[PDB]
Amino acid sequence: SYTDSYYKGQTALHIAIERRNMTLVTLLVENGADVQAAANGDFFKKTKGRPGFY
Amino acid sequence: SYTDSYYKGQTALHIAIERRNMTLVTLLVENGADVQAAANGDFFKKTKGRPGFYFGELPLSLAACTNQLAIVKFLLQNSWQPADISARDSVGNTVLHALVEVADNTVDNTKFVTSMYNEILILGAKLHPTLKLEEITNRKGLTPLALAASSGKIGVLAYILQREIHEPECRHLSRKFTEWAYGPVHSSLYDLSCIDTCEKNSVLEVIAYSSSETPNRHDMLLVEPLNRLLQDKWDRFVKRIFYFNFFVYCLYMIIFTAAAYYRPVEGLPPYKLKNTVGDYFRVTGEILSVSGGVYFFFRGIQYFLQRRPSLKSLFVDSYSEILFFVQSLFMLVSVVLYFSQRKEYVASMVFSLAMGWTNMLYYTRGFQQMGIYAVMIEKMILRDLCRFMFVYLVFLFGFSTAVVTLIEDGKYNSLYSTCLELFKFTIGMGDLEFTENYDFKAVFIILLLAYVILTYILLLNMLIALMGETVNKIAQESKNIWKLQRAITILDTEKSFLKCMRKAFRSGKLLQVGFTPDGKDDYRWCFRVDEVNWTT
Ligand SMILES: C=C(C)[C@]12C[C@@H](C)[C@@]34O[C@](Cc5ccccc5)(O[C@@H]1[C@@H]3C=C(COC(=O)Cc1ccc(O)c(OC)c1)C[C@]1(O)C(=O)C(C)=C[C@@H]41)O2
Ligand SMILES: CCCCCCCCCCCCCCCC(=O)O[C@H](COC(=O)CCCCCC)COP(=O)(O)OCCN
Ligand SMILES: CNC[C@H](O)[C@H](O)[C@H](O)[C@H](O)CO
């Protein structure tokens, strides 16, 4: 995962879903990926004066 | 080959390329035709006041300008007589300069010229990897980017600043470098070279100090790297310096007003100081006021010498500098009359004082809300009143001298008094009090009522309709005008800066590519931008 303050909590499952890779999503879920991890970095949070993706 | 003064230098290779005949071009190049002949006749020069076809005077330039890529590859690659990609004309314009010149900010032209530019750069990298075409300046010292910025070619500028090539062996020609992308957001680097710090002629200098005829003077600042640069420079350090300058100017005008109001009333200046508190503070205020006048005087001279504006556009741009300079001139004339022992310095001082307050409006520029008023005042004065003065003075003088001629013995028997009263009538504060006993009273009344109907009702409302139309013309353009003024302020604050530092860079001198055509690496002062776009 990303341990920094900006992408805090992003993991491979989020990247798999974002890339629209159904197979990789299926594999990661099969292999015990956490389907309730919270990606709560500043890039991912609600904000006004900064680009991001909430 | 044509030998006249109109088609000087035109030859068969030009005719073959112009006619788009690949076979004839191949044969002519085979037979030893000169692939770098200069057709520099008056038909072929860069000019506006004569019909012509300027293409850069060279067959390679002609081929590129006419959207004939195959001929370009033939001329550059063919071994019978290869063409030099970096050749220049009499103006010094290379193929890229010639390509810039033939833009016209239309969709299809943008597609053609952008395509041909991209292909030529890739081919130039392949043929001469150590050659840097984009750094060659024409006779006026302009690179193709600077020439594009000056000419207002929005398409070419937008292409170049956002250029990206996903291909090895030419990737070092890219300027936009995408580092990552997420769903709606992507982060990229922008090359930034010769935007801020070129030492000769940067893009921002070219856009800001353009002569107000440039077709897209204000739209060019909306192109993404420039907009982010100006916002970053504003928020980083420039905003504080601007507010500090505005505050200092306010203090200066307060001191000047206080000193001016408390002038001595006794005759025959200059006046000698008494050992009393009020005299010390008054003289201190006077010294500060004259100091400020001298400062603005030399700033004005420095501006005019650096810019060298023409008479035709002296006022169209540089309105604010002219007004600050005129304030300085009134202050200096006041000082001269003061030490020359004349009362008339009061008159000069007063005008400067009045100007000193209204020039405060210069500082409302750069606010999104408020700068529109300064702009509207400028345009109304420069266009509507200056054009309307001729018409109104024709009416004023006509009826004025008519009435003076009619009347003998009275207050309406001199040009001064009658001109003043007719002006009062025009702005709706006359009297019309037809109560004097004098001859030809009926004709007098007919003249005066005709004047009132013609100037008060008709001409004055004509003027008002025209000014209102002008305001509604630029109610819409506030957003762009604000940005342009902010850009000019940022550059002016950069130039002086009064600290001996030139920390005008944004982000680090980062390795961009690392892989030049040679074994070296390029560090290029890249600037990071995280853009967001909700398309799809
Ligand atoms: C140099 C010029 C062109 C000018 C200088 C003086 C005489 C001026 O009158 C004019 C002519 C004039 C006089 C009277 C009514 C209308 C126009 O317009 C300006 C000039 C015009 C103005 C009015 O314009 C303004 O709103 C100030 C101003 C507007 C926009 C700005 O960006 C700005 O930045 C410095 C300043 C102020 C005066 O300088 C002033 O204070 C006095 C006493 C007369 C005004 O002459
Ligand atoms: C909006 C578009 C349409 C606008 C139409 C304009 C209508 C304006 C009418 C104004 C008429 C005012 C006439 C002035 C009267 C006057 O002041 O008196 C006059 C003075 O003589 C004259 O000037 C002749 C009349 C002037 C001709 C005038 C077209 C007669 O003589 P008395 O002085 O003895 O009057 C003794 C009374 N004290
Ligand atoms: C108020 N007495 C007359 C004024 O001096 C002035 O001439 C007049 O009111 C305006 O034309 C109307 O606003």
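Chain B is numbered as in Swiss-Prot; shown residues: 193-603, 627-751, in order.
Cβ from N, Cα, C; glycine included.
Annotation source Swiss-Prot lists resiniferatoxin binding site at B:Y511, B:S512, B:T550, B:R557. In Swiss-Prot, a published mutagenesis experiment is listed as B:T550 to I, annotated Reduces sensitivity to capsaicin 10-fold; no effect on sensitivity to resiniferatoxin. Reduces binding to resiniferatoxin. For the mutagenesis result B:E636 to K, the note given in Swiss-Prot is Abolishes channel activity. Restored channel activity; when associated with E-639. According to Swiss-Prot, the Na(+) 2 binding site annotation covers B:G643. Summarising the annotation, Swiss-Prot assigns Na(+) 1 binding site to B:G643 and lists similarity to another entry as the type of evidence. Quoted from Swiss-Prot for the published mutagenesis B:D646 to N: Strongly reduces the affinity for pore blocker ruthenium red and lowered channel permeability for Mg(2+). Summarising the annotation, Swiss-Prot assigns Ca(2+) binding site to B:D646 and lists similarity to another entry as the type of evidence. B:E651 to Q appears in Swiss-Prot as a published mutagenesis result, with the remark: Minor modification of pore attributes.
Where Swiss-Prot records a feature, it is marked here on the structure.
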{"residue": "B:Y511", "record": "resiniferatoxin binding site", "DSSP class": "helix"}
{"residue": "B:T550", "record": "mutagenesis position", "DSSP class": "helix"}
{"residue": "B:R557", "record": "resiniferatoxin binding site", "DSSP class": "coil"}
{"residue": "B:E636", "record": "mutagenesis position", "DSSP class": "helix"}
{"residue": "B:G643", "record": "Na(+) 2 binding site", "DSSP class": "coil"}
{"residue": "B:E651", "record": "mutagenesis position", "DSSP class": "coil"}
C-alpha spacing of B:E651 (mutagenesis position) relative to B:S512 (resiniferatoxin binding site), in angstrom = 49
When you measure from each Cβ to the nearest atom of ligand 1, which of the recorded positions B:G643, B:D646, B:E651 fall under 6 angstroms?
-> none
Could you work out which of the recorded positions (B:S512, B:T550) has its C-beta surrounded by the smallest number of other C-beta atoms within 10 A?
-> B:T550
Residues flanking the resiniferatoxin site, with Cβ no more than 8 Å from the Cβ centroid of B:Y511, B:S512, B:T550, B:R557 and excluding those residues themselves | B:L515, B:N551, B:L553, B:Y554, B:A566, B:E570
Which of the recorded positions listed here (B:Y511, B:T550, B:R557, B:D646, B:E651) have a Cα atom within 10 Å of the Cα of B:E636 (mutagenesis position)?
-> B:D646
Recorded positions near ligand 3 among B:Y511, B:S512, B:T550, B:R557, B:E636, B:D646 (Cβ under 6 Å) | none
Around the Cβ of B:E651 (mutagenesis position), other Cβ atoms within 10 Å, all chains included, total 11
Cα-to-Cα gap, B:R557 (resiniferatoxin binding site) vs B:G643 (Na(+) 2 binding site), nearest whole Å = 34
Per 10 Å Cβ neighbour count, which of the mutagenesis positions B:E636, B:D646 ranks highest?
-> B:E636
Max pairwise CA distance, angstrom, over record-listed resiniferatoxin binders B:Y511, B:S512, B:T550, B:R557 | 13
Write down the Cα-Cα distance for B:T550 (mutagenesis position) and B:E651 (mutagenesis position), rounded and given in Å.
-> 43
Spatial separation of B:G643 (Na(+) 2 binding site) from B:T550 (mutagenesis position) - C-alpha basis, Å | 26
Measuring Cα to Cα, tell me the gap between B:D646 (mutagenesis position) and B:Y511 (resiniferatoxin binding site) in whole angstrom.
-> 38
